[PDB]
Each structure stands twice: as C-alpha cells, then as structure tokens.
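Peer 1: What follows is a single structure, and I will ask about it in a moment.
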Amino acid sequence: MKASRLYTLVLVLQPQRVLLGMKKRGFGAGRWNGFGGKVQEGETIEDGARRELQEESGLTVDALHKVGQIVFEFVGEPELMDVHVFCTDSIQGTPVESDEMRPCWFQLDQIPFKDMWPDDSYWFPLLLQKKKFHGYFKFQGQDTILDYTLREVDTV
Ligand SMILES: Nc1[nH]c(=O)nc2c1ncn2[C@H]1C[C@H](O)[C@@H](COP(=O)(O)OP(=O)(O)OP(=O)(O)O)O1
Ligand code: NA
Ligand code: NA
C-alpha cells in the first residue's frame, strides 16, 4: 500500500468559457492547468481549494462544489497524489498573472487539451456534462499514461 498526499484542483467553469493557468517556470512549464496545490494542516479540503485558488489566480470565492477525485501515480515516486477537484459557484473579480502562472480564458470549443495534462482529456468532458467522477492515472514522466481508470459516480 502507498501513502497519499492531498492536493486540490479548481476549474473556474462558466457557461461558455473556462479559466486555466499556464505554468511559466519551475519544472512542467508550458502546460495549462486548473488552480490548486497542497492541502495544509487543519483546513478542510474545500477551504484549502479556495485558499489555493486565491493564492494561485487572485480570485476569491465563498464556495465551491466538488466534482471529482483523481489519484495520480508516477513511476519512481512512491507517494500518490490525491487530487480533489472542484468547480466554482460564482466569481466576482479578475485573475492575476504571477511570476509562476499566467491565467487565460478559453472558450469551451477551444479547450487546449494538447497543452494540458493528458488525463484532462478523459475527465474534463465529464466536468462539462456536469457529471461527477473518480479517476486514477499512472504516468511515466509527464506525458505517458501507462494505466488509468475513470468512472462516473453519484457522490464524490
Ligand atoms: N496529472 C495532472 N492533471 C491535472 O489536471 N492536474 C494536475 C496533475 N498533476 C498535478 N496536477 C495539479 C494538482 C495541483 O493543483 C497541482 C500540483 O500542486 P503543487 O505541487 O504545485 O502544490 P503546491 O504549490 O501547494 O506545492 P509546493 O511546491 O510544495 O508549494 O497541479
Ligand atoms: Na500550497
Ligand atoms: Na504549485
């Protein structure tokens, strides 16, 4: 059995567009992603997702709704990433570029799948259909899925 670390991922999804963030530096730059990071001690996962959204994008929201959970496993890494996925209820401000991340809106017929994590091609369509899901993806490096599961669920 492995240990898992908790992470969040927030999709700012509006009726016709979605906000994504492009990684500018570090390792993994060039890829568009939702907003999130590691859950911290003592906060609920949802509150951690809100905190990370604000830190990462500048957007503040009072509430999210949970839409999925995805476990990532990487060859050579014993720790699993347990990612809790949320969508925004409403927003009321503008996103901000940081030294690390550039936010950009995409129309929902221009979702930039080829420049997103490969798993997003599988689960983000469910998110657009307002379905809930559980997933698991095993990666070799950043680009190659060796095994995965995806299932629609009634409760995340
Ligand atoms: N395969 C994948 N598909 C996806 O859509 N999002 C992924 C992903 N793999 C990781 N992510 C997301 C999850 C989370 O929002 C983020 C990873 O969090 P980070 O490690 O950057 O967190 P922190 O910024 O809290 O970490 P520190 O560097 O310790 O400050 O990237
Ligand atoms: Na963090
Ligand atoms: Na980060």
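According to its header, this structure was worked out by X-ray crystallography, 1.2 Å.
Placement of Cβ uses the backbone N, Cα and C atoms for every residue, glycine included.
These came from Swiss-Prot, pasted as-is:
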type    : residues                                                                       : note
DOMAIN  : 3-132                                                                          : domain 'Nudix hydrolase'
BINDING : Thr8, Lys23, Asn33, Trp117, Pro118, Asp119, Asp120                             : O(6)-methyl-dGMP binding site
BINDING : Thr8, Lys23, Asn33, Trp117, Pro118, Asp119, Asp120                             : 8-oxo-dGMP binding site
BINDING : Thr8, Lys23, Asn33, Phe35, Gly36, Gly37, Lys38, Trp117, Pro118, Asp119, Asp120 : 8-oxo-dGTP binding site
MUTAGEN : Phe27 to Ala                                                                   : Reduces 2-oxo-dATPase and 8-oxo-dGTPase activities
MUTAGEN : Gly36 to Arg                                                                   : Reduces activity by 97%
MUTAGEN : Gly37 to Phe                                                                   : Loss of activity
MUTAGEN : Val39 to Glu                                                                   : Loss of activity
MUTAGEN : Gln40 to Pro                                                                   : Reduces activity by 97%
MUTAGEN : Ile45 to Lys                                                                   : Loss of activity
MUTAGEN : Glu56 to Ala                                                                   : Loss of ability to prevent DNA damage. Expected to cause loss of enzyme activity
MUTAGEN : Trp117 to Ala                                                                  : Greatly reduces or abolishes 2-oxo-dATPase and 8-oxo-dGTPase activities
MUTAGEN : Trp117 to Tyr                                                                  : Enhances 2-oxo-dATPase activity and greatly reduces 8-oxo-dGTPase activity
MUTAGEN : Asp119 to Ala or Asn                                                           : Loss of 2-oxo-dATPase activity, reduces 8-oxo-dGTPase activity
MUTAGEN : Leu150 to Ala                                                                  : Reduces 2-oxo-dATPase and 8-oxo-dGTPase activities and increases thermolability
MUTAGEN : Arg151 to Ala                                                                  : Reduces 2-oxo-dATPase and 8-oxo-dGTPase activities and increases thermolability
MUTAGEN : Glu152 to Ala                                                                  : Reduces 2-oxo-dATPase and 8-oxo-dGTPase activities and increases thermolability
MUTAGEN : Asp154 to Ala                                                                  : Enhances 2-oxo-dATPase and 8-oxo-dGTPase activities and increases thermolability
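Are these features on the surface or tucked inside, and what are their neighbours?
Peer 2: Within the same chain, the residues at least 6 positions away from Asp119 (mutagenesis position) whose Cβ sits under 8 Å from its Cβ are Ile70, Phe72, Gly135, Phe137, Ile145, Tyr148, listed in sequence order. In the three-state DSSP classification, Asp119 (mutagenesis position) falls within coil.
Under 8 Å, Cβ to Cβ, and six or more positions away along its own chain, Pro118 (O(6)-methyl-dGMP binding site) finds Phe137, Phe139, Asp143, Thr144, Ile145.
In the shown protein chains, 25 other C-beta atoms lie within 10 A of the C-beta of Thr8 (O(6)-methyl-dGMP binding site).
Under 8 Å, Cβ to Cβ, and six or more positions away along its own chain, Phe27 (mutagenesis position) finds no residue.
For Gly36 (mutagenesis position), the number of other Cβ atoms no farther than 10 Å from its own Cβ, over all displayed protein chains, is 24.
When Cβ atoms from all protein chains are considered, those within 10 Å of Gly37 (mutagenesis position) total 15, not counting its own. According to its DSSP assignment, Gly37 (mutagenesis position) is coil.
In sequence order, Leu6, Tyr7, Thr8, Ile45, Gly48, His84 make up the list of same-chain residues 6 or more apart from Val39 (mutagenesis position) whose Cβ falls under 8 Å from its Cβ.
Its Cβ taken as reference, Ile45 (mutagenesis position) is surrounded by 17 other Cβ atoms within 10 Å in the chains shown.
Other Cβ atoms within 10 Å of the Cβ of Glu56 (mutagenesis position) number 22 in total over all chains.
Taking a C-beta cut-off of under 8 angstroms and a sequence separation of 6 or more, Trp117 (mutagenesis position) has the following same-chain neighbours: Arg31, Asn33, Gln142.
According to DSSP, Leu150 (mutagenesis position) sits within a strand segment.
Sequence-distant neighbours of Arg151 (mutagenesis position): residues of the same chain at least 6 apart with a C-beta under 8 Å from its C-beta are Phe133, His134, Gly135.
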Peer 1: Specify the secondary structure state of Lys23 (O(6)-methyl-dGMP binding site) as given by DSSP, simplified to three classes.
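Peer 2: Strand, per DSSP.
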Peer 1: Quick test of your reading of the structure: among the mutagenesis positions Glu56, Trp117, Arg151, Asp154, whose CB sits under 6 A from ligand 1?
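Peer 2: Passing the 6 Å Cβ check against ligand 1: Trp117.
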Peer 1: Among the binding-site residues listed here, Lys23, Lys38, which has the most company in the form of other Cβ atoms within 10 Å of its Cβ?
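Peer 2: Comparing the binding-site residues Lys23, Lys38, the most crowded Cβ belongs to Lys23.
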Peer 1: Among the recorded positions listed here, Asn33, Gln40, which has the most company in the form of other Cβ atoms within 10 Å of its Cβ?
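Peer 2: Output for this query is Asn33.
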Peer 1: Kindly report the helix/strand/coil residue split of the domain 'Nudix hydrolase' (3-132) according to DSSP, in that order.
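Peer 2: Grouping H, G, I as helix and E, B as strand yields 25 helix, 50 strand, 55 coil.
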Peer 1: Taking the Cβ of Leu150 (mutagenesis position) as the centre, count every other Cβ atom within 10 Å, in any protein chain shown.
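Peer 2: Excluding its own Cβ, the number within 10 Å is 15.
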